[PDB]
Amino acid sequence: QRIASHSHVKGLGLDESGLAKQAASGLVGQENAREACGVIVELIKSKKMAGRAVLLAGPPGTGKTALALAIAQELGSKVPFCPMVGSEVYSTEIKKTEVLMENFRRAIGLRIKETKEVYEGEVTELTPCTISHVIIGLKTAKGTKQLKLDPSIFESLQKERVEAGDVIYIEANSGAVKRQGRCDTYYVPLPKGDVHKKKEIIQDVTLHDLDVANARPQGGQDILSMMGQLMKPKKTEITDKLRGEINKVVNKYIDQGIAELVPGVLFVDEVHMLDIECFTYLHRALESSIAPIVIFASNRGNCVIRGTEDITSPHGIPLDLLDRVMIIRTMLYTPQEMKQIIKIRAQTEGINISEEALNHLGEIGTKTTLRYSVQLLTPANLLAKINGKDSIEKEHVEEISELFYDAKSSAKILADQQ
Amino acid sequence: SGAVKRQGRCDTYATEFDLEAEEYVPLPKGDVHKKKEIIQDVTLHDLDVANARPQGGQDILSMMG
Amino acid sequence: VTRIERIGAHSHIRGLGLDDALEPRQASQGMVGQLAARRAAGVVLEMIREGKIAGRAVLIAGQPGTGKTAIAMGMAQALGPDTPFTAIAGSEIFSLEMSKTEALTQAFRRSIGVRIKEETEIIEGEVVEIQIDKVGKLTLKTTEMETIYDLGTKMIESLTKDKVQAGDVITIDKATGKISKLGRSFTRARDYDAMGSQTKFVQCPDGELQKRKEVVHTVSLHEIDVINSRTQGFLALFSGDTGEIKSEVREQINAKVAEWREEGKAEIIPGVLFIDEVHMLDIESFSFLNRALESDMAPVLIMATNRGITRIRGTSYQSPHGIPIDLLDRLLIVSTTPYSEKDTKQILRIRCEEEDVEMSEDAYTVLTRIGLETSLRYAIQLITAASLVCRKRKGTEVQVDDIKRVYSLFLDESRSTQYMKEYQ
Amino acid sequence: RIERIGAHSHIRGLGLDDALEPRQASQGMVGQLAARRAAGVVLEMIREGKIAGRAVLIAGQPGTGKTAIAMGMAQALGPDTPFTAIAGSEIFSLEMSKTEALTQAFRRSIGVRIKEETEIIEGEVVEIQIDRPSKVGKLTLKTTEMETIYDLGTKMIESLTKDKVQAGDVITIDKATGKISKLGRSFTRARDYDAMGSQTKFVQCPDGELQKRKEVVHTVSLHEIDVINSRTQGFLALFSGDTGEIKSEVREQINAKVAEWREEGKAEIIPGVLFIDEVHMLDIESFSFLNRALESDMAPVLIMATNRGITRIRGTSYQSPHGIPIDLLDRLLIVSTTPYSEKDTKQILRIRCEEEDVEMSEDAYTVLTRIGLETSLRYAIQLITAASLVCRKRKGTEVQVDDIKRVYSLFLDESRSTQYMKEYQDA
Amino acid sequence: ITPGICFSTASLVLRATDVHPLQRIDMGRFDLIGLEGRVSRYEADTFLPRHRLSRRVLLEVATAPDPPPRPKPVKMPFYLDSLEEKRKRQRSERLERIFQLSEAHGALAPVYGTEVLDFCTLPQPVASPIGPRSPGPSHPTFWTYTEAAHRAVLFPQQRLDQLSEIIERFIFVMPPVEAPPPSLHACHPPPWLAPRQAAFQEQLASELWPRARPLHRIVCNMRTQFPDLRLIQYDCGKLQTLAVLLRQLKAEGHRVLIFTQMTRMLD
Amino acid sequence: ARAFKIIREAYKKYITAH
Ligand SMILES: Nc1ncnc2c1ncn2[C@@H]1O[C@H](COP(=O)(O)OP(=O)(O)O)[C@@H](O)[C@H]1O
Ligand SMILES: Nc1ncnc2c1ncn2[C@@H]1O[C@H](COP(=O)(O)OP(=O)(O)O)[C@@H](O)[C@H]1O
Ligand SMILES: Nc1ncnc2c1ncn2[C@@H]1O[C@H](COP(=O)(O)OP(=O)(O)O)[C@@H](O)[C@H]1O
């Protein structure tokens, strides 16, 4: 619904031969970068590779993040795409190593065919036969059904306090009886369908949800009930004997033909913010066989690595990690490319602009920056609509440029030291 | 509040035995049920803490410990 | 079909390529070149499989891209699952709930394996009837026999708390835990609607009712976590306690394992602890290892550092390998030599064979000449990159033109630093 | 019984007279007359205890008797008066702030003593008859002067049966609460041994009156009061030092209620002393909090030991004397301890070797005083125990000069260790 | 006691946003944590692989049963083809469902196992100076611990017992404000929400509340406070002289008369 | 083990006879 910074990016504008079009799929310019992005996205679709990192390096304002979002969109929704800011690694509840490992194992997806089934309807009679079974009568707008449930489900029924007249769901797979309420005839309406709901659930799940489900036990009837409270803090899942068993069971299911693996894509932003210990643990962990493919993004050039204060490296990344990482360079845009990006943003946000206004807006973008010329779009249209004019003339952008200063005039003013 | 204290057994029963492990207190005076007014003083932080770390009663909220 | 562990960086390392006399072969199972370092790796691997001594430490040193992690993975793969090979990084110890010493202690205890063997007499059979009046009787059944058992107070209490019904295949051991192993044999048709999440109707057992169940399982010496709390097994799947008390860790568990090994009920099997990039460790962890290697039942350490004369973290003193000399004295340093035009092309060919990429000889030559000027892992990545660029090109064999296309598309560290002249 | 003789176990108190005139070598302490007189003045002001929050700073050279004067003050102050010894580095905790640890240290040396007149009954049970139908019975209590009978109630019988008191047993009964406490077995408590009996520890029967009114006293520190009032877990004083009492009504209420108690005569005050050894470890935040924590009316007196001189303050780069900011140094009264002369070092060594039960010869004392004047008095003192062991090994009677010389050649002090550190020694 | 309980007035649709019966996956087939304390190693490793119910036997068993034995030895219109076919087909679906569920509820084995956990677990007291429960003197754990050392450790019950003398007089801190139960919830919630919370609270009250009996003593003092019964007598000189006279006269053993002129003064 | 069945045969014969 509401427009965002990268909402206009639909995907990599590449043709069948892999060459990048001058302007397509919401992206313009950056032909070599887009072609490299496509080359690496083909790896994701191949899925036969692991432990590969690609670093989008370039000055600020470049389309590195836009290219990452385009890769994610072109991949779609079947394969997971996990974005993470380098700043997010500095967690206080769990160590950075385990945050990184959790993100790496959460990027990986897993599609499975769940053939569940749930009986639904209003209760008409409950009779337990020290109980061999329980006969329950269910009613919907397709007829009545007599059901024989294991005595272990009679406990769940009694605990849910269901009785003749209440609408209930009873899942054949687990026995998770849920009392929706009392029928409207005495409240929830009577279900209108086949009481025997049978359908295939092709819903996808991530490989980190499996670890989260086994980290803490779920149940009760003992002092264990005290475990449901106490903040439920997230804590480190030991690599020794938990994720290994998860991998083993997932492999068993894949061999049996129930589960299906779909390796996802990770997306780290402002990689220069990670500590050197995070960097080295990362270049050590991404060598594993189960690691997904990662897309690093750099925003600064040669600087000092955090945690060293005595070692400088290109892009704030140590050479130990920068080696084995493919570097895709993103360069500044030209005036024509900036005008094209501004026009795309305008026609995506819904603002119609004259030619003389767009020309001077592209001039302002080449003068200060593309992102600034982009930000100057909405207020111009707002002033136009306030004045009655539905479109943007040159008298609006050149007047909002005086209301909203830039990062250069602001510093020129601050030069007064007060 | 709902709290009930045991002031001790009525003084009239102190003659029952020569010695007992019981506190003795005479018959309470006045009406059985009585409403009294008190002009207390508390800071806003007192209410803040009372509502953030509630103790109350009627429940097993003692798990606060 | 794709598995969880697809081909990665060191997937080509399917073991250590040595002979029966530890002689390093030029072309072997995954490993290539590095004859001296690989022979040293085999020597330490034999010392591992021996396990007669404790407190050994080998440090593989060399420039980045010489095969330190490769030799580590080769040793790991040659050391079967029989003995533990705990491969941790040099930064997996900087925890918030655990100190910089308890982490190393747990890592050490995790690299010591213990094969527990347990024997127990077990009664298993279908429950035909349970009468109770307190005292009562129980009629167990199996295709070989049907029996009677009189129940006592505790037996009846456990039976009632388990709610075992007729047909249930109950299992009873001495010092009864009364594991309700399987579900119901008969009384079917509950599937008409639903089944309990724990119901596994699978048929009634056969053979004799009583049996002797010998069970062998390999655990780690980190089982102190299995005692450090009321419900211990739960803390073994997540972070767990900040640190288990030494007054139990270092005496009680050790003495009990010694008693088990004396009685013959268990046996310890030492393993390996591979600490990669150990140069990140603080001087505290090094001063701790100084004594930890002096302990009685410590595993063997394998370190892999790529740093030369550098400052030690937490201090301002420069030292070889960036770690203290008092620790280097207690190590055994192996050196990995940089690959040549001969070995680089060989490992590149092995990496191509890994993913089954058919490369021409000219492409091999050009990729080797590229990798000898920029980096080895760079040329390794170029393999798959050109493979994909040619597969999109409706090709079957990677060629020099497709390799140069990728060479121009993806930059390396050197050319990136060179092109970093704009300075944003 | 067995509590070894530490470094400060030789001083039993300040060697002062009634007029606070320090004697030369009385009561364990030797020399240091000016600082000992200052210690005595502050100790008299303490035993008076009508002024709160006063600070003293015992500065001086290393090994001149500052901690010695502190332990002497502690001993001369004895029990029934809180004395809390803490090193400056002990407040750096991980679960509580430095200011909270300092508040704990202060409030831990403030004693509140409730004096109660609960009457009891002390005698030797002669018979305990009880009939279950509520069960009812009687008891016969005997003392050396008289005998009496008591009709036991329901809860009385319950408590007697729970405590399992029998005949011949000497017990005390708190008539207010009914608490029973058996003190021992009287000669009559003889069970006519014919069964599995293994106790024959008899004691005289209680003397005096049957139903006497004695006085009890309950002394607990403000620290314990606020700790047990913090939360329902009223055992943190022993359970664990998990703390962090908010400064809300809890502590203010402790203070207000102790004020009302002092006013109404329930329990008034008993001030205390806080000996902070090596105070230079405290942080700038610690000093800034102490600045105003010494101003509270419930503030006990404090004595801070100092070895440092003009040195930076911890947590900052401010050069200040004693390593303490002048802000806090202004509240303090500074007492300087002087170095011991030859005859003072010799007398200290003599007292130490006589306390640790080691006989030294007249030449042994001379050579040891020489070693202790050329090197640290602490090294000279530690030499005594080492020299006595060689003598015992060779089956001697008193330490000679050759044993002390062997020990000096065998063990090294800091100066000779440094002069021997001629190699790299893994710098 | 603040009567104004700050009950959360959050919206209604947000009480349960994750509940979706037909849009969730069967995480049961990935539950490894639940196996450790319920399933045995011998169960998954040796029994199931050989006794896995086969579909052939599952179909065969659906036949006419037989009656049990009777031991007494003391010595040495017409039906519808469509309807019956639908019945048969739904029965076949039922049999397939049991075949699927029984095989799916036993696919994963434990990580450690019941017997492994029982073998690794030592007597609950691991390194405590007090010995564990010993069935008798027939083995070391009874003769290897001393009662004189067992007395050296005081449980929280003994700590409360020994502190009861000061707990009665030194616990007086009343909280400045007391709040009723933490917070109610104004909502249009799913009917199945409150019953579960009520059952959980009832279980907790039946389990732990009986154990909280000892702390009731401290709770009383920390929840309410009353005068010391000597508050003003400590300072009443008239009452002090009265007590002095009474104590000096009771030593003689003679009757005493007292005069008062006020019901309230009498009280 | 098979003693149970050996005895079952005899008891079944006895029952069928009586
Ligand atoms: N090739 C492109 N075509 C169209 N718009 C682009 C392109 N590259 C960047 N942009 C726009 O310019 C802005 C730059 O944002 P971002 O990609 O975050 O820059 P950076 O490269 O610094 O991450 C985005 O709003 C994006 O929509
Ligand atoms: N001797 C070798 N045998 C097989 N492959 C090798 C050999 N040396 C290097 N390689 C390949 O080169 C890649 C990079 O080597 P790597 O182990 O990362 O070097 P380092 O140990 O210095 O980090 C490895 O993934 C491996 O596949
Ligand atoms: N006046 C004294 N009388 C007896 N012994 C003394 C005297 N002064 C110092 N000592 C002894 O010297 C030893 C170390 O000196 P100490 O009192 O610790 O001074 P400092 O605290 O400055 O090191 C102590 O064991 C103490 O017994």
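Chain A is numbered as in Swiss-Prot; shown residues: 13-141, 153-209, 220-451, in order.
Note that Cβ sites are derived from N, Cα and C of the backbone, with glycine treated the same way.
The annotation ATP binding site is assigned in Swiss-Prot to A:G70, A:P71, A:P72, A:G73, A:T74, A:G75, A:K76, A:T77 on the grounds of similarity to another entry. The local packing around A:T74 (ATP binding site), expressed as other Cβ atoms within 10 Å of its Cβ over all shown chains, amounts to 23. DSSP assigns A:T74 (ATP binding site) to coil in the three-state reduction, placing it in neither a helix nor a strand.
Swiss-Prot documents A:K76 to M as a published mutagenesis change and attaches the note No effect on interaction with NOPCHAP1. Counting every protein chain shown, the number of other Cβ atoms lying within 10 Å of the Cβ of A:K76 (mutagenesis position) is 26.
While the structure shown retains the original residue, Swiss-Prot records the mutagenesis experiment A:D302 to N with this note: Abolishes ATPase activity; inhibition of MYC- and CTNNB1-mediated transformation. For A:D302 (mutagenesis position), the same-chain residues lying six or more positions away in sequence with a CB closer than 8 A to its CB are A:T77, A:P95, A:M96, A:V97, A:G98, A:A330. In the three-state DSSP classification, A:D302 (mutagenesis position) falls within a strand.
Long-range Cβ contacts of A:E303 (mutagenesis position) within its own chain (separation 6+, distance under 8 Å): A:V97, A:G98, A:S99, A:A330, A:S331, A:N332. Mutagenesis annotation in Swiss-Prot: A:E303 to Q, described as Reduces ATPase activity. Decreases interaction with NOPCHAP1. No effect on formation of RUVBL1-RUVBL2 heteromeric complex; the structure shown retains the original residue.
A:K76 (mutagenesis position) and A:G70 (ATP binding site) have their C-alpha atoms 7 Å apart, to the nearest angstrom.
When the C-beta distance to chain C is held to under 8 angstroms, the binding-site residues A:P71, A:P72, A:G73, A:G75 reduce to A:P71, A:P72, listed in sequence order. The Cβ neighbour count for A:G75 (ATP binding site), using a 10 Å radius and every protein chain shown, is 26. In this structure, A:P72 is the one among the binding-site residues A:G70, A:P71, A:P72, A:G73 with the smallest number of other Cβ atoms inside 10 Å of its Cβ. Same-chain residues with CB within 8 A of the center of the A:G70, A:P71, A:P72, A:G73, A:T74, A:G75, A:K76, A:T77 CB atoms, the ATP site residues themselves not counted, are A:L68, A:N332, A:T363. The binding-site residues near ligand 1, defined by a Cβ under 6 Å from one of its atoms, are A:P72, A:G73, A:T74, A:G75, chosen from A:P71, A:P72, A:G73, A:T74, A:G75.
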